Amino acid sequence: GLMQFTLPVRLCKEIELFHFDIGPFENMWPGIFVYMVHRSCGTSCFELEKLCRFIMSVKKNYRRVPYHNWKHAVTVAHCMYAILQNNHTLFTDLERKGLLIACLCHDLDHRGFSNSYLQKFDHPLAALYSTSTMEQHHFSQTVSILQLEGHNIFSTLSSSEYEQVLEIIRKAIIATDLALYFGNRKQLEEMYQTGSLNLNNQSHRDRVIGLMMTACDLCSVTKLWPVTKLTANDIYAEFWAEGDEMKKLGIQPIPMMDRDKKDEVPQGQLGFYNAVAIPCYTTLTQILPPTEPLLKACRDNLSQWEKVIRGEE
Ligand SMILES: Cc1ncc(C(F)(F)F)c2nc(CCc3nc(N4CCCC4)nn3C)nn12
Ligand SMILES: [Mg+2]
Ligand SMILES: [Zn+2]
């Protein structure tokens, strides 16, 4: 009740910035998450005992893959924290509650393979969920963990509040399917530019929360260059294992997933920052101006990838 989570001074100041790295000490990540809920939501949003048990069951359901792991979950949640704290007054209490949980949960039980590989392998999850296969799985795992004894962090909510928050989390987790991002950002771009964008329209809110999810999900491109560059090595460690598995099924992988195209990595990054990252953070900055430091950091990392190609990095 009278209990506040605190952090050492360098973490207490730097956790408020978009470019914070949560560090290599795994055992601090739960306390960092609770810290962020307490400040973005309040010490009253969740029963501590339930939240702690929820966080630990979530952790235990992330797998030790190179990229889609528990460290990614807490990272994606820290970027959401930064966005929420810089746009305090645009979001409901349910949204604040819902989005940090959504982010912590958004890759639950990820196996290090894309929707496309599950569909080519004919994994049972691809018969249960024909599109956004892992993302429907992640929400399904979130509901499982919420239904364990002593894990319903939302038990204090009304039936209708409970249903709204699970609906926010579902839509937020689905939006992390990058196949959906392109159309979502296009609509948002057109709505912002024609001035039709209306934050009282629930279906507009949805699209805006969807774009925030894509921004948080991609936030490795918004970090200090060494973090960005070393995360890219984890990302490719997964993509190249997937490429190997595609070849095992007798299918030439796309170049992104082929370890034989290691040398094209710099140009593949440029394509990615130009086709995905920069547009994502541009539109987000138009809609929520205090998120500009994510766009400014993305453009700095693009220019670091340009330096690598020129031989200067
Ligand atoms: C930094 C980052 N964050 C998130 C994601 C993701 F979308 F997947 F979440 C992501 N994907 C990639 C991969 C980019 C990429 N490499 C390549 N090839 C072509 C041949 C050499 C490399 N083609 N392309 C488009 N980087 N990356
Ligand atoms: Mg995902
Ligand atoms: Zn993710």
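The residues of chain A that appear here are 724-1036 by Swiss-Prot count, in order.
Quick check of the header: X-ray crystallography, 2.1 Å.
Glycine is no exception: its Cβ is also placed from the backbone N, Cα and C atoms.
The feature 3',5'-cyclic GMP binding site is assigned by Swiss-Prot to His791, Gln992, with experimental evidence given as support. Secondary structure at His791 (3',5'-cyclic GMP binding site), taken from DSSP and collapsed to helix, strand or coil, is coil. Contacts of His791 (3',5'-cyclic GMP binding site) defined by a Cβ separation under 8 A and a same-chain sequence distance of 6+ are given as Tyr785, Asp830, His833, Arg834, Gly835, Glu961, in order along the sequence.
Positions annotated as active site, proton donor by Swiss-Prot: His791.
For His795 (divalent metal cation 1 binding site), applying a Cβ distance below 8 Å and a minimum sequence separation of six or more within one chain yields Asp830. Residues or ranges marked as divalent metal cation 1 binding site in Swiss-Prot (evidence: experimental evidence): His795, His829, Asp830, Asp940.
Quoting Swiss-Prot on the mutagenesis of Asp830 to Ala: Loss of activity and of zinc binding. All protein chains shown were included, and the count of other CB atoms within 10 Å of the CB of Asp830 (mutagenesis position) stands at 26.
In this structure, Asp830 (mutagenesis position) belongs to neither helix nor strand by DSSP; it is coil. According to Swiss-Prot, the mutagenesis experiment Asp830 to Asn carries this note: Reduces activity 1000-fold.
Marked as divalent metal cation 2 binding site by Swiss-Prot on the basis of experimental evidence: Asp830.
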Near ligand 2, which of the recorded positions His795, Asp830, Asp940 are found, taking a Cβ distance under 6 A to any of its atoms?
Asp830
Entry from the binding-site residues list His829, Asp940, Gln992 having the most other CB atoms no farther than 10 A:
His829
Specify all same-chain residues, apart from the site residues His795, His829, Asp830, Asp940, whose Cβ lies within 8 angstroms of the center of the Cβ atoms of the divalent metal cation 1 site, ordered by sequence.
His791, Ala796, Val799, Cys826, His833, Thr899, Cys939
Nearest-integer angstrom distance between the alpha carbons (Cα) of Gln992 (3',5'-cyclic GMP binding site) and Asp940 (divalent metal cation 1 binding site):
16
